[PDB]
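Enquirer: Have a look at this one before I ask anything.
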Amino acid sequence: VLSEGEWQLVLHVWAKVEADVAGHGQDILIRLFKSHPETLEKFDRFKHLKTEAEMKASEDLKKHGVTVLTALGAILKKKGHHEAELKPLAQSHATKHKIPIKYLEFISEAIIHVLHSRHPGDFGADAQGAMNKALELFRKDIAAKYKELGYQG
Ligand code: HEM
């Protein structure tokens, strides 16, 4: 359970992301895909992209970055009371997109890295730990839905 202090650190940085959601989404998906290439294989939409320059030039990849971060923003802003928002994301990610929990770990590391790059003065260690906690709570509650559905592993 995050404290109100920890949520304030999380949402203070997330307000900085919302000035350039698309650039953040491109950098986080690129980092995901470069750091963990198995992840790119899950997107039929993007698996033609073979260099980081092709990834940077794809408007479709930029579009999906904003889809991702808009969903994640809506979940952080519920501070933990996000059951309505996860049900569907867990359902589609387990049963249609076939995304293991551990790939949610991977995109969480990429999210933390890009926020440290772009907002170091609002993403000191206190804020890095709170945001780690918020992403862990996201993963925990999605893993419990996976498990319900027979996909935790
Ligand atoms: C912060 C974590 C994530 C969030 C908030 C998120 C959010 C979304 C949303 C809102 C959609 C479109 C609606 C839907 O299908 O449910 C989506 C689509 C999709 N996601 Fe995610 N996602 C996350 C992580 C991932 C990861 C790590 C992967 C792959 C490794 C992935 C794979 C996909 C795929 C394959 C689709 C369909 C894309 C397409 O073909 O249009 N997601 N995601």
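Per Swiss-Prot, chain A residues shown: 2-154, in order.
Positions of Cβ are set from backbone N, Cα and C atoms, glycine also.
What Swiss-Prot shows for this protein is this:
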type: BINDING; residues: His65; note: nitrite binding site
type: BINDING; residues: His65; note: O2 binding site
type: BINDING; residues: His94; note: heme b binding site
type: DOMAIN; residues: 2-148; note: domain 'Globin'
type: VARIANT; residues: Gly122 to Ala; note: In metmyoglobin
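Context for these features, please: burial, neighbours, distances.
Expert: In this structure, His65 (nitrite binding site) is part of a helix by DSSP. Cβ neighbour count for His65 (nitrite binding site): 17 (other Cβ atoms within 10 Å of its Cβ, all protein chains included).
According to DSSP, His94 (heme b binding site) is assigned to a helical segment.
Secondary structure at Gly122 (variant position), as computed by DSSP, is helix.
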Enquirer: Return the residues near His94 (heme b binding site) by Cβ distance under 8 Å, restricted to its own chain and a separation of at least 6 in sequence.
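Expert: The list for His94 (heme b binding site) reads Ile100, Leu105, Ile143, given in order along the sequence.
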